[PDB]
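Here it is, the structure in full.
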Amino acid sequence: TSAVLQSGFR
Amino acid sequence: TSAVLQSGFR
Amino acid sequence: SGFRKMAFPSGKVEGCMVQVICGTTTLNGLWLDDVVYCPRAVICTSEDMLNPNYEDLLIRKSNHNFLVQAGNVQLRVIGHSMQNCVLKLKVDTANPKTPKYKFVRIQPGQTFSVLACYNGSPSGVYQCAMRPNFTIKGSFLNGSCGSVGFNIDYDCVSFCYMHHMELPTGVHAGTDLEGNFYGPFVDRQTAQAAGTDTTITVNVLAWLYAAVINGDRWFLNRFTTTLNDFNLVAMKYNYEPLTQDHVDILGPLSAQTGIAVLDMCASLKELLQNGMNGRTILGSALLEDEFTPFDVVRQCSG
Amino acid sequence: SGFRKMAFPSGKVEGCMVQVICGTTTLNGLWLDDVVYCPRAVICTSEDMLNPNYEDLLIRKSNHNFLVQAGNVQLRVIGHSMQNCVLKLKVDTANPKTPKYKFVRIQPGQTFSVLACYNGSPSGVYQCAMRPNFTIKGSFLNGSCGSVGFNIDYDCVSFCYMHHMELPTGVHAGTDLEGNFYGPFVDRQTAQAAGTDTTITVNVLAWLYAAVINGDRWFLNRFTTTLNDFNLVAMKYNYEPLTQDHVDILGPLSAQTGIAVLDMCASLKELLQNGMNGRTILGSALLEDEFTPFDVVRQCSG
């Protein structure tokens, strides 16, 4: 598993 | 022990 | 990911907190529109507090006996009245920071955020549940009386609690914002004790679903149970009965995880009968009952 | 009485939160004076994120590629620059709600309040400690990037954390407000893992003093220990060594309770070697290490 950059999608 | 009304003193 | 006891952002309530002084007694009030709400205990002296007759104490007061301070602005009191265990102090200035708000009374098992305040100044924010015995396990020192509890929904603040007192066991008691106590308690310094408390079963199940959503699965089993058979076990461990409505409310969490509510009940039965055997769930070695199903959904991925 | 994980009132920080959008990527920013600070990850697309060259990505942007929204007010970006892992977006309007503030970097073992936000809108507030391995155990979903951590001292907000990412174990990593990561982590979607973590010994001792102040005394004993002998035990249980400075910092709590620090160490030694044998301390069946001595003093009677 990779780290996740917790930005949002729009 | 009694209940305490938790006002402040000033 | 992650699961934490989370309060609502407190800014809307911070803008409403004031200091109320009557004589040498000081506490917090809540300033909404042109009214300041505070515990009627502000009118007692130390000796009034064993057996205060509040109607007598109040008729002996006038508006000028109440000093209300909102930061560095003194608010002039132009009227006063008692409603149950709260006072309503009409002031000459409407609070420009008044949020949209409601006064709601909550049920045992429901949570809310507490803004602890001293001398009208907010000091901390934390979540509380209303226990089955109508106390809350808060953190409050002298001067905290008049601090409020609330929830937020779409920028409307629903105020549900005003703090009054600490009981001998170290738990806390207070009123709704209409001044009606939660539970069989009164605003006087007498021996009072809460009824025996019980564990909020539906909230424990909600937290077990939060744990599964967060990858803690060790407590799951291929077993199931009936609602009736589960409640027979819950009663022995001092858990509240689980109703069909509770089952329905857990529907969305059950759908998200694929774990039937009665299957999670079987897991809880085993945890009650066996303990945790050295393991933790969401960072706790005890079964946590102060998260509602809403709290879990609000905080956990969809 | 009572002891709760308590956050600072969040209103001063709420007034600083904005939404930053670059293309289809959205996250939170922090608006202080005429600058909006946000994670540089805002300039990446999904595919940029495995191996982004941020200097390249940024030189291909202009001010108009950043849309900054503060409630229902769009702020015009008039300059941009990168500082480490944060962007500084100069806007044409100074935030009228800017509090007195500092950018501080915290140490492992210290706590702070997190204002979790989505789409520039605050959603919850909770306390976190910076772990010895430079992660935090937060509660963050997609869209939370750019949420901030802070402490308050006399109406000055000391910002210490900006959230960036979630690691595979479900813990969280981010930067100071100068954009420098806490710990050996980078803002890219690669396999990263934190070092092994350890328990914050001085904070466990502080919480044991909070427990005594709150009437939980069952874990006390008439025994004592030396610092050297205590650390021999602490090392075996993966606790940080306890220094003379830690002992000094616990001075006030020791004075308040009458329990010498080395006596409380003897109690902790016994708890590590024996477990709790079914009992709780301050509502927990585990030894809690996320309260600093300051947190205990701030919250507990004097």
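Chain D uses Swiss-Prot numbers throughout; the residues present, in order, are 3264-3565.
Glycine residues also receive a Cβ, built from the backbone N, Cα and C atoms like all the rest.
Swiss-Prot feature annotations, pasted as is:
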type: ACT_SITE; residues: D:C3408; note: active site, for 3CL-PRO activity
type: VARIANT; residues: D:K3353 to R; note: In strain: Beta/B.1.351
type: VARIANT; residues: D:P3395 to H; note: In strain: Omicron/BA.1, Omicron/BA.2, Omicron/BA.2.12.1, Omicron/BA.2.75, Omicron/BA.4, Omicron/BA.5, Omicron/BQ.1.1, Omicron/XBB.1.5, Omicron/EG.5.1
type: VARIANT; residues: D:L3468 to V; note: In strain: Zeta/P.2
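Explain the structural surroundings of these features, please.
According to DSSP, D:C3408 (active site, for 3CL-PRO activity) sits in a coil region rather than a helix or strand. Cβ neighbours within 10 Å of D:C3408 (active site, for 3CL-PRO activity), excluding its own Cβ and spanning all shown chains: 29.
In the three-state DSSP reading, D:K3353 (variant position) counts as strand.
According to DSSP, D:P3395 (variant position) sits in a coil region rather than a helix or strand.
A 10 Å cutoff on Cβ-Cβ distances gives D:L3468 (variant position) a total of 27 other Cβ atoms nearby, all chains included.
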Same-chain residues six or more away whose CB lies under 8 A from the CB of D:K3353 (variant position)?
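In sequence order, D:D3297, D:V3298, D:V3340, D:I3341, D:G3342, D:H3343, D:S3344 meet the Cβ cut-off.
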Can you grab the distance from D:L3468 (variant position) over to D:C3408 (active site, for 3CL-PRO activity)? Cα atoms, rounded to a whole Å.
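Spelling it out, the Cα of D:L3468 (variant position) and the Cα of D:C3408 (active site, for 3CL-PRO activity) are 33 Å apart.
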For chain A, which of the recorded positions D:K3353, D:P3395, D:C3408, D:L3468 fall under 8 Å by Cβ?
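Checking chain A against the recorded positions, the residues within range (Cβ-Cβ under 8 Å) are D:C3408.
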Let me know the DSSP-derived helix, strand or coil state of D:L3468 (variant position), please.
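Note: D:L3468 (variant position) is helical by DSSP.
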Return the residues near D:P3395 (variant position) by Cβ distance under 8 Å, restricted to its own chain and a separation of at least 6 in sequence.
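In sequence order, D:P3371, D:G3372, D:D3460, D:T3461, D:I3463, D:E3503 meet the Cβ cut-off.
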